[PDB]
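Asks: Quick one: structure below, then a few questions.
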Amino acid sequence: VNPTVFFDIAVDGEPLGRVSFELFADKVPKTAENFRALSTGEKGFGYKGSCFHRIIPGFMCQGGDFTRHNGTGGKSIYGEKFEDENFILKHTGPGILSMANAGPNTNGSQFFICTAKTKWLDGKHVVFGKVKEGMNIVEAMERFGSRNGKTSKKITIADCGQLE
Amino acid sequence: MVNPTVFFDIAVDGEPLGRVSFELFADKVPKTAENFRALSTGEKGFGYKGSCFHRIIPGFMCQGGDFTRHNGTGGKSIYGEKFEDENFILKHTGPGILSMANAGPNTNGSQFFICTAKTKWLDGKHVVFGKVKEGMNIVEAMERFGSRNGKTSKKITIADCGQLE
């Protein structure tokens, strides 16, 4: 069974609700595992308490920089970076979960949640999951963003883990 | 004052391809222009000379400027690791626009991209600061080496760079 993970989202510290994700371990096991383990915190580091530092309405919500909280950091469970596993899956619509990067084979911890189909990213960012529940939470988050990604309230992962 | 101009001499696996020159819009984005200019002269003791275009996405852009890690994970400005977005006055109007790479608000460093098309979706998200003056043919030649994740089939380097008179 593909694992399920959740983020409990807060807005200026006040709980908004839960976003749940299916991770496509059946297609991208290494990429899924990274995200899974970062969500449980089981390596001693990960997404709990981190923020969505770049929210761009009509595009996506980006987060996962748990070391510098601004897009300059993050690390994977394998090292600073790891290779693009495959590009089997496409950015088909809202809810798609995909890895942020700045070049080939530079996956770390940063990720984004699409709020639209983002076809031009196909073959460039590794898709590895999708929102299962709480897309309404992601749509709510998206309203706090701007063209450059600056948010108007602090959007945090107050808690996260694996559902089972 | 006429805006400053800089040049890159581009090589392919070390073999000279040609030169790309750029106007830097110091009249609109002086801080961002100055960064790119200084990184191109090497006057601070670091900069673009010897670096590579590590992400060439044909039909979109040629991205480079990571002279510390050579892969997108590094770079630094002349102001420190990062500097704030100066302004978003200028738009991604067509081929040859120079714009700053970023991973979030206020994260400009040294990485940049040369657009090979009008990229209107980037407006307000990346700071535009210059444009190719001569050598767009060279930029199109560079795109022959790219692919969809930006991986290049040969190493595309800034063999030399500097400021023109």
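All chain A residue numbers match Swiss-Prot; in order, they span 2-165.
Keep in mind that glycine also has a Cβ here, set from the backbone N, Cα and C atoms.
Reproduced below are the annotations present in Swiss-Prot:
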MUTAGEN   A:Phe60 to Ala  Loss of ability to stimulate MAPK/ERK phosphorylation
MUTAGEN   A:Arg69 to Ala  No effect on peptidyl-prolyl cis-trans isomerase activity. Reduced interaction with BSG/CD147 and ability to induce leukocyte chemotaxis
MUTAGEN   A:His70 to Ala  No effect on peptidyl-prolyl cis-trans isomerase activity. Reduced interaction with BSG/CD147 and ability to induce leukocyte chemotaxis
MUTAGEN   A:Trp121 to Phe  75-fold decrease of sensitivity to CsA
MUTAGEN   A:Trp121 to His  No effect on peptidyl-prolyl cis-trans isomerase activity
MUTAGEN   A:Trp121 to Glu  Loss of peptidyl-prolyl cis-trans isomerase activity
MUTAGEN   A:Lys125 to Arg  Loss of acetylation and interaction with TARDBP
MUTAGEN   A:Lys125 to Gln  Acetylation-mimetic mutant; no effect on its interaction with TARDBP
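Locate each feature and note its surroundings.
Replies: With a 10 A radius on its CB, A:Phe60 (mutagenesis position) counts 20 other CB atoms from all the protein chains. Under DSSP, A:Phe60 (mutagenesis position) is assigned to coil, being neither helix nor strand in the three-state scheme.
Sequence-distant neighbours of A:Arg69 (mutagenesis position) (same chain, 6+ apart, CB under 8 A from its CB) are A:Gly75.
Other Cβ atoms within 10 Å of the Cβ of A:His70 (mutagenesis position), summed over all protein chains shown, number 17.
Secondary structure at A:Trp121 (mutagenesis position), taken from DSSP and collapsed to helix, strand or coil, is helix. There are 14 other CB atoms within 10 A of the CB of A:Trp121 (mutagenesis position), with all protein chains counted.
Taking Cβ-Cβ distances under 8 Å and a sequence separation of 6 or more, the neighbours of A:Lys125 (mutagenesis position) in its chain are A:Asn102.
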Asks: Check each of the mutagenesis positions A:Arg69, A:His70, A:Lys125 and report back the ones whose Cβ is under 8 Å from some Cβ of chain B.
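Replies: In terms of proximity to chain B, the mutagenesis positions that count are A:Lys125, given in sequence order.
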Asks: What whole-number Å value do you get for the CA-CA distance of A:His70 (mutagenesis position) and A:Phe60 (mutagenesis position)?
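Replies: About 20 Å separate the Cα atoms of these two residues.
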Asks: Can you grab the distance from A:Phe60 (mutagenesis position) over to A:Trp121 (mutagenesis position)? Cα atoms, rounded to a whole Å.
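Replies: Computed Cα spacing between A:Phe60 (mutagenesis position) and A:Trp121 (mutagenesis position) is 12 Å.
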